[PDB]
Amino acid sequence: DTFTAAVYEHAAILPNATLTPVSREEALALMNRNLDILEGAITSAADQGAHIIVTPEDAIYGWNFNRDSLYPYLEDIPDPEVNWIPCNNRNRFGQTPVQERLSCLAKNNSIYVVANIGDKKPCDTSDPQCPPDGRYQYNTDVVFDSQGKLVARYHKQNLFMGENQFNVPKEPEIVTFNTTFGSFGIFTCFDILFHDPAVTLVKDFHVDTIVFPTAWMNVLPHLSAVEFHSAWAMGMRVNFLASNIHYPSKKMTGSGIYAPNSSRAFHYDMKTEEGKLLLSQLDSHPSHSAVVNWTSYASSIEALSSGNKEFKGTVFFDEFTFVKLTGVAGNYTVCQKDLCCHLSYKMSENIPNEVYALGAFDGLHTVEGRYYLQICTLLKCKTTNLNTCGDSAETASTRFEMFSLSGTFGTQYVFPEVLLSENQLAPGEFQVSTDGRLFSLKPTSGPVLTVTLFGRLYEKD
Ligand SMILES: *[C@@H]1O[C@H](CO)[C@@H](O[C@@H]2O[C@H](CO)[C@@H](O[C@@H]3O[C@H](CO[C@@H]4O[C@H](CO)[C@@H](O)[C@H](O[C@@H]5O[C@H](CO)[C@@H](O)[C@H](O)[C@@H]5O)[C@@H]4O)[C@@H](O)[C@H](O[C@@H]4O[C@H](CO)[C@@H](O)[C@H](O)[C@@H]4O)[C@@H]3O)[C@H](O)[C@H]2NC(C)=O)[C@H](O)[C@H]1NC(C)=O
Ligand SMILES: *[C@@H]1O[C@H](CO)[C@@H](O[C@@H]2O[C@H](CO)[C@@H](O[C@@H]3O[C@H](CO)[C@@H](O)[C@H](O)[C@@H]3O)[C@H](O)[C@H]2NC(C)=O)[C@H](O)[C@H]1NC(C)=O
Ligand SMILES: N#C[C@@H]1CCCN(C(=O)c2cnc(NC3(c4cncnc4)CC3)nc2)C1
Ligand SMILES: *[C@@H]1O[C@H](CO)[C@@H](O)[C@H](O)[C@H]1NC(C)=O
Ligand SMILES: *[C@@H]1O[C@H](CO)[C@@H](O)[C@H](O)[C@H]1NC(C)=O
Ligand code: NA
């Protein structure tokens, strides 16, 4: 059993902004301008045989708001158990034009529609957790099935810095929807960096596929959208539908359809101001059974390199312990605290003025969010100057003939990243072993930007 998946990267129409909150008529007019663009993508996806389409987070109203400027864009999204086809019973819950439009878009095109809108929940001064505003506001994903029915409502758990227009739910919402093409889980953007609901959906609810609306700001060398999202899909052994905002000015680009074995289709574009519809087939019930012990090989072996020239290098505000790669072939081991990284490599050639390092990181990230990390990285240094290792590098010339990366990870949640020049994925050029090794299967098709094993220690957050 297979199905055709679709994702749309959206060049959104943002509100003029701001000073005084707009009227509902003004807020709706803008939302409709974006909805007409998404209508265009939903119709082509359906015309091309897609069973489901994901549209990005904030695709309908943007990310620039305060609680009051956001209010006019919000709808009361009922509990999905309510059993409702907004396209067929338009006024069941009062004024809900966005839900009606999304419902008609899913019904008329006979396709599942995943979209991200805003929820309003009026509350009383009686309940303690009610805001002084008199309402809860949530960044909400909605799923409409092929018949137009609301089958999922998900309020974002992990709000990012400056998402002050939204509220965090009391308890994490573990939202799934079942179809004839597998069990589906859903979460949004920053959620992918945390345990709840992200990990829970995969390990406890045994979902086949994750639908992921995102408005992601790219951060090289490890946190580029296509790079990390496909890494997470591979590490969690699940299908992954990533639909991103297209805004190169904020480094927003990178949508794709990912399988447990490799990427299936991806899109990265920093040049044009245009959106992109992507389609690809996936297995409805992929195998999830391929277990990896991430510390096995690494904890067995002894240090591959002795007495080495080591230095501190900054990666996304985190101080990694590096070791320069001297030679067109080598065996290095670098440790930072509880983590020890091993690398075996052989380059296609020894390209001049191109420096590579092997890095190790064991510690807590605190800049613009807090999360414990354990990272082993083979990265291309931006320049020859060793103090530029870990700074975002977008191009490279060194193809590798072979690589094998591993670490003494104190976690079972490790995401294998392989990124080529210029933000290109490498399907299916690498594989992960039951031993916890990220290794090449053929020489890389393009130059290497990074080969990382991105570890996550949820308890140490
Ligand atoms: C979400 O929806 C899915 C899809 O509808 C739900 O999963 C279904 O659950 C049914 C009830 O448990 C399952 O029915 C039983 O099937 C077995 C036969 O085995 C299956 O053969 C199928 C056809 O060849 C095949 O599709 C199926 O799935 C596969 O399972 C293998 C592992 O075995 C896995 O590798 C694949 O990836 C895939 O998952 C099985 O191989 C029948 O023997 C069984 O007996 C009957 O019980 C009936 C009463 O329920 C009775 O009517 C009848 O007389 C028999 O006694 C069931 O018919 C069905 O397999 C399963 N479908 C899939 C694709 O998994 C899931 O439960 C829903 N989840 C939630 C949370 O609601
Ligand atoms: C993944 O592989 C590693 C390596 O085998 C596993 O870790 C190891 O787990 C064993 C327990 O089965 C630990 O052994 C214990 O050692 C202590 C002394 O250190 C001793 O007192 C105990 O009697 C026992 O022998 C071992 O130390 C530990 N090693 C490391 C590096 O953590 C890991 O648990 C495997 N995980 C899975 C789920 O397969
Ligand atoms: N702008 C805007 C968005 C609007 C939607 C809410 N946002 C996020 O959840 C969000 C979170 N994180 C990122 N990107 C990374 C990051 C970037 N810089 C610092 N910390 C992490 C790389 C993780 N991208 C988006 C921010
Ligand atoms: C969907 O179709 C119905 C009639 O078939 C129509 O009333 C409705 O406006 C359509 N909506 C969209 C958004 O296509
Ligand atoms: C690296 O290690 C492998 C495996 O032990 C070995 O075959 C290879 O010759 C080594 N290369 C260098 C240059 O140390
Ligand atoms: Na805000």
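Since chain A takes its numbers from Swiss-Prot, the residues it shows come out as 23-483.
Method reported for this entry: X-ray crystallography, 2.3 Å.
Here the Cβ of each residue, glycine as well, is placed from N, Cα and C on the backbone.
Going by Swiss-Prot, these are the annotated features:
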- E79: active site, proton acceptor (ACT_SITE)
- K178: active site, proton donor (ACT_SITE)
- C211: active site, nucleophile (ACT_SITE)
- 39-306: domain 'CN hydrolase' (DOMAIN)
- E79 to A: Abolishes enzyme activity (MUTAGEN)
- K178 to A: Abolishes enzyme activity (MUTAGEN)
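Here the features listed in Swiss-Prot are placed on the structure.
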residue	record	Cβ within 10 Å
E79	mutagenesis position	27
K178	mutagenesis position	25
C211	active site, nucleophile	25
Inter-residue Cα distance where the pair is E79 (mutagenesis position) and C211 (active site, nucleophile), in Å: 7
Rounded inter-Cα distance in Å - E79 (mutagenesis position), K178 (mutagenesis position): 10
DSSP-derived class (H/G/I helix, E/B strand, else coil) of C211 (active site, nucleophile): helix
